[PDB]
Amino acid sequence: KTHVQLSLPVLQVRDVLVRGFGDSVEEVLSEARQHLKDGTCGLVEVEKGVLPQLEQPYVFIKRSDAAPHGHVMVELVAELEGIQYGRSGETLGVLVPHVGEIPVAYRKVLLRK
């Protein structure tokens, strides 16, 4: 399927134990996609102070349309040293590995895969 419905646990940045997916733009997009598939991906909502507490390269989910069955359609965009790889809409948050942290909410998305 070209899109998959996921509900992503929303984590507070200071709870996150593994603060990024890897060391290159290609690796973090790859690992993010794998973790999304395996159900082991969390979401940190971006506010002042958040991104410097996380590890670059970042993986964002961004809105890719103006929303079926309650799920916002999203796509991945990576960022490294101020340059983004991918082009999309508003940021919904930054993805991180989930290794059992307790979420504050869940965010329903329709992921372009």
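Heads up, chain A uses Swiss-Prot numbers, so what you see runs 11-76, 79-125.
A Cβ is built for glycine as well, from the same backbone N, Cα and C atoms used for every other residue.
Record features, source Swiss-Prot:
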- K47 to R: In strain: Omicron/XBB.1.5, Omicron/EG.5.1 (VARIANT)
TODO: Tell me the Cβ neighbour count for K47 (variant position), meaning other Cβ atoms within 10 Å of its Cβ, over all protein chains shown.
DONE: 13
Open item on the list: Could you tell me the whole-number distance in Å between the Cα atoms of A76 and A79, where 2 residues in between were not modelled?
Closed with: 6
